[PDB]
Amino acid sequence: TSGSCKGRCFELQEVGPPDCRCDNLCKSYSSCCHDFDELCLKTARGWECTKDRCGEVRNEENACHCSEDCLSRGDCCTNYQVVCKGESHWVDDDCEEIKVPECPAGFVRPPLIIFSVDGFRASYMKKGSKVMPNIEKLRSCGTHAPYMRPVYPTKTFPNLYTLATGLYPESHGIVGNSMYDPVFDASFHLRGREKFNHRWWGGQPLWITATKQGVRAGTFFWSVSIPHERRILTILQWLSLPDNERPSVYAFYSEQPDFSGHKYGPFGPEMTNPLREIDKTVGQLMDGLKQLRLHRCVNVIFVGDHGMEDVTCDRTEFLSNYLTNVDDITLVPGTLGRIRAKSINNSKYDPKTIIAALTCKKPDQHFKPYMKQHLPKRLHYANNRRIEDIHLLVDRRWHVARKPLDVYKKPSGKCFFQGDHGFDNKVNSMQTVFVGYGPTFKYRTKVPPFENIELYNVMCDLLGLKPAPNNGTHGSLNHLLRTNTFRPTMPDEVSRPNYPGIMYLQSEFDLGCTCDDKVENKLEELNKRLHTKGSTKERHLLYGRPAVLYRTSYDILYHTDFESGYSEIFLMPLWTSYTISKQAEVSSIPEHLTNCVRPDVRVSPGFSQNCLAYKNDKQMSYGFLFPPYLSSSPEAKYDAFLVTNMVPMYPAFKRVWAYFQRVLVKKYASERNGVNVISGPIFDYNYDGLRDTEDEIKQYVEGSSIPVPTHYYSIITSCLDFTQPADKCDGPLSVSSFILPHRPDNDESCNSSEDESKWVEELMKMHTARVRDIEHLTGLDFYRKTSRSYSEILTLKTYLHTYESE
Ligand SMILES: *[C@@H]1O[C@H](CO)[C@@H](O[C@@H]2O[C@H](CO)[C@@H](O[C@@H]3O[C@H](CO[C@H]4O[C@H](CO[C@H]5O[C@H](CO)[C@@H](O)[C@H](O)[C@@H]5O)[C@@H](O)[C@H](O[C@H]5O[C@H](CO)[C@@H](O)[C@H](O)[C@@H]5O[C@H]5O[C@H](CO)[C@@H](O)[C@H](O)[C@@H]5O)[C@@H]4O)[C@@H](O)[C@H](O[C@H]4O[C@H](CO)[C@@H](O)[C@H](O)[C@@H]4O[C@H]4O[C@H](CO)[C@@H](O)[C@H](O)[C@@H]4O)[C@@H]3O)[C@H](O)[C@H]2NC(C)=O)[C@H](O)[C@H]1NC(C)=O
Ligand SMILES: CC(=O)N1CCN(c2ccc3ncn(Cc4cn(Cc5ccc(C#N)c(F)c5)nn4)c(=O)c3c2)CC1
Ligand SMILES: [Ca+2]
Ligand SMILES: [Ca+2]
Ligand SMILES: [Cl-]
Ligand SMILES: [K+]
Ligand code: NA
Ligand SMILES: [Zn+2]
């Protein structure tokens, strides 16, 4: 319909119908005024000043200007000062530290510009360095990480909306580039108009956070037909607006190098040019800022959404080769797989039969099926109705498809893609980039790799905003910044522990347990009391006891070899802590102690587990949190069989756990010069990544109130300087953790029929976790007493050990 864009080009506030629009998204909606192209998308004379244009009389038809009034008008070509005034390109100036913001009068805060690049793999920073001098200058003069970890799936929309919200895709709702919502009965796709509907997009993205708190924000989306040079000129024009109208945060988005990467693979010879072109665009922005005297005022973030892997048509696994009944399913295909029934509310569709037909069927099978609740917890990819129950994790370099006709399209199936992304977010080729440059970022500083969910908090800090609740750990990235507005502090402990002494006589217990412990001194009797009272506690609890951050009733139990926090509600430890030195020796469970379980005289029969329940439950067995194999003496070993150290374990899981405890702990202590281990149960029956309350538990040991954990964790800490033993470390710490699913079969591990040395450790690596992940799942807070700064501890708690090569 009707109206004009005269005096409205790239207006910031979008107008409602039936009035026509002139903002940077109007093209997407087909709702621009009829003169939008003519007035707002000028192209005459290209994007660069030449010597003969210098001082020209202003011609309003030109794309940009070289006339003398152009600085005052805000619309010079970005190279104006270089061609027409003897100025140097930004890239050609030496790095000079920006100690304080150097902003024109009227700038109330340094603006933030987010420059996002689609498909920019982390290793492009080294491999394309010779063709990206503007980017290489940002990177070396500012703050950079060797790589930034994306979220899963390593697709465009989930990651860019994660960047804007600090939320996992399960929480923000953009769980893929394609998705079907069974409540909406509608599908979201990269291409098309459904994605414009606000109903898909949850959380509070940065532009909304900013606006609600009185900080003006540019649009983060761009119509695809607006060329990059015009996006840049538009941002530079918005930056010349009056103080009261000017945004403080700006976003530029590039579809490259992703668009070429898909055609040519991540390192195709055709990739050099798209990298040169992105660099040139960075150059334009920086020259533009320098003309406006804003180059030592603005904070610039150069950030990618994901990397890019070599993927061709012939590396496609077809479901039709596994299932006889493939027309019964709908598959979301590609570098991940999501399966649901073709016919909604079809009662005779069995996910269990589909999973079974897809499990370990071909020796080199290039995907693994999972019920979504069994996916590695580090992916946080389950708590959303748009995530199908059945998920296929696809090997890097591979695709999955339903039938061959979906891939090999008529006439005779030519391929025409050599690159793709979307795989597991720990995969090297999916890693992407982060550089921060400006007064608020540090000068010439490397920082360790970190996750993109953390940036939202930092952007809010950069803008003086209070972040909406999100999945970052605020303070974990304080080390990126010259000046921090946020001072993290430890959460307050909610429940204080009881410290029970000996309160019960053996004959008060009727637990159906037995142990051969009657076997067989004044000197070694005070020593026993000392231990039960906390004398070895500084050895086994190295970083203070974990804080309990919810209301509950629990006891601290001390022993020679380990300390625990025992829950009277869940009838088992919430945590068990012990230190194993490089010198410690592994021993066996003596014959006469094979089935030994001992009542704990500090803990009431009524708050204890019982052996009878385990006897009666033909599916469920038990294991121990502190391992008897690692007892310091035959006498201390009796403590490991206390009923208060016992936890429910499926026989299939006991294979995993026993190998970890008997073989792997000692190997880690050898490799790391001692380790401290904290282990415990996790209950997450509604798969939301958060500690279950007792009324959420769906499974108990038969005929008891003993709840069955969904997972078991361990956090394994040592000295970063491994020349110092774990128990006498003066400096920073080193951690690796896992959250192992507690499953009644080893179907996940295709080699599980073999010896544990051939599969267990591979499983654990797959289920590697951050300390922070375990904290959410347990309501515990770790590392309460160290000699390290809290910001450093927050970084340590966000660390993920990925087991990739470098
Ligand atoms: C990662 O970080 C995030 C963010 O911190 C964590 O996610 C949060 O987790 C909380 C606990 O699970 C959860 O609290 C819920 O919230 C319920 C209200 O939810 C709606 O409103 C939310 C707030 O909106 C306002 O603020 C934001 C600023 O952030 C603005 O942008 C808004 O516009 C508002 O001004 C809102 O965020 C939330 O969004 C979800 O749902 C949307 C609409 O469908 C989606 O678009 C969106 O993507 C979100 O979807 C996710 O989250 C939902 C669960 O909320 C989930 O189902 C989806 O799969 C997806 O993951 C809503 O619009 C509130 O009703 C709840 O209270 C009930 O339970 C509590 C205790 O659990 C009781 O104390 C309480 O009394 C009440 O019980 C009653 O109601 C029950 C039904 O729920 C009923 O059964 C019972 O019998 C009782 O009657 C509860 O507080 C937050 O909503 C959630 N936020 C987000 C964004 O996801 C996340 O946990 C972190 N992950 C990890 C691993 O740490
Ligand atoms: C939540 C919200 O307010 N809305 C309103 C506007 N809706 C909308 C409207 C017009 C549009 N025109 C073009 N494109 C292409 C495109 C891709 N990208 C990369 C990118 C950039 C930023 C984020 C974020 N966050 C992202 F997810 C993807 N930018 N433009 C869009 O996706 C698009 C989306 C989306 C829903
Ligand atoms: Ca992308
Ligand atoms: Ca839960
Ligand atoms: Cl997807
Ligand atoms: K049993
Ligand atoms: Na198996
Ligand atoms: Zn892509």
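All chain A residue numbers match Swiss-Prot; in order, they span 54-573, 576-591, 617-886.
Recorded method is X-ray crystallography, 1.8 Å.
Any Cβ shown, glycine's included, is placed from N, Cα and C.
In the three-state DSSP assignment, the secondary structure recorded for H474 (Zn(2+) 2 binding site) is coil. In sequence order, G172, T207, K208, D311, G314, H359, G360, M361, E362, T388, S482, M483 are the residues of the chain that are 6 or more apart from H474 (Zn(2+) 2 binding site) and have a CB within less than 8 Å of its CB. Summarising the annotation, Swiss-Prot assigns Zn(2+) 2 binding site to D311, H315, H474.
On its own chain, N766 (Ca(2+) binding site) has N436, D772, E776 as residues at least 6 apart in sequence with a Cβ closer than 8 Å to its own Cβ. DSSP gives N766 (Ca(2+) binding site) a coil state; it is part of no helix or strand. Per Swiss-Prot, the feature Ca(2+) binding site maps to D764, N766, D768, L770, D772.
Per Swiss-Prot, domain 'SMB 1' is recorded for 54-97, and the stated evidence type is sequence analysis. Beyond the domain 'SMB 1' (54-97), the same-chain residues lying 6 or more positions past its ends with a Cβ under 8 Å from any Cβ of the stretch are 112, 114-116, 249, 269, 271-272, 274-279, 283-284, 287, 290-291, 298, 300.
With DSSP states grouped into helix (H, G, I), strand (E, B) and coil, the domain 'SMB 2' (98-142) comes out at 13 helix, 3 strand, 29 coil. What Swiss-Prot lists as domain 'SMB 2' is 98-142, and the listing cites sequence analysis.
For the mutagenesis result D171 to N, the note given in Swiss-Prot is Abolishes lysophospholipase D activity. According to DSSP, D171 (mutagenesis position) sits within a strand segment.
Under DSSP, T209 (mutagenesis position) is assigned to a helix (H, G or I) in the three-state scheme. The Cβ neighbour count for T209 (mutagenesis position), using a 10 Å radius and every protein chain shown, is 22. According to Swiss-Prot, the mutagenesis experiment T209 to S carries the annotation: 15% of wild-type lysophospholipase D activity.
Under the heading of mutagenesis, Swiss-Prot lists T209 to A and annotates it as follows: Abolishes lysophospholipase D activity.
The DSSP secondary structure for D311 (mutagenesis position) is helix. Take the CB of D311 (mutagenesis position) and look out to 10 A: across all protein chains shown you find 22 other CB atoms. Here Swiss-Prot notes a mutagenesis experiment, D311 to N, with the remark: Abolishes lysophospholipase D activity.
For the mutagenesis of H315 to Q, Swiss-Prot gives this note: 20% of wild-type lysophospholipase D activity. The structure shown keeps the original residue. The 10 Å shell around the Cβ of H315 (mutagenesis position) contains 18 further Cβ atoms across the protein chains shown.
Quoted from Swiss-Prot, the note on mutagenesis experiment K430 to A is: Impaired secretion. No effect on lysophospholipase activity. Taken residue by residue with DSSP, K430 (mutagenesis position) is part of a helix.
It is 23 Å from the Cα atom of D768 (Ca(2+) binding site) to that of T209 (mutagenesis position). In this structure the C-alpha atoms belonging to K430 (mutagenesis position) and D171 (mutagenesis position) are separated by 26 Å. For the pair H315 (mutagenesis position) and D764 (Ca(2+) binding site), the Cα-Cα distance reads 38 Å.
Unmodelled segment: 2 residues between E573 and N576, spanning 10 Å (Cα to Cα, whole number). The binding-site residues considered are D768, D772; of these, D768 has the fewest other C-beta atoms within 10 angstroms of its C-beta. Other residues of the same chain near the Zn(2+) 2 site, with their Cβ within 8 Å of the Cβ centroid of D311, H315, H474, are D171, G172, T209, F312, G314, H359, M361, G472, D473. Residue counts for the domain 'SMB 1' (54-97) by DSSP state, with H, G and I taken as helix and E and B as strand, are 9 helix, 3 strand, 32 coil.
Of all the recorded positions given, namely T209, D764, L770, those whose Cα is no farther than the 10 Å limit from the Cα of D171 (mutagenesis position) are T209.
Taking the centroid of the Cβ atoms of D764, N766, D768, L770, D772 as the Ca(2+) site, the other same-chain residues with Cβ within 8 Å of it are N436, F763, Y765, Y767, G769, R771, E776, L857.
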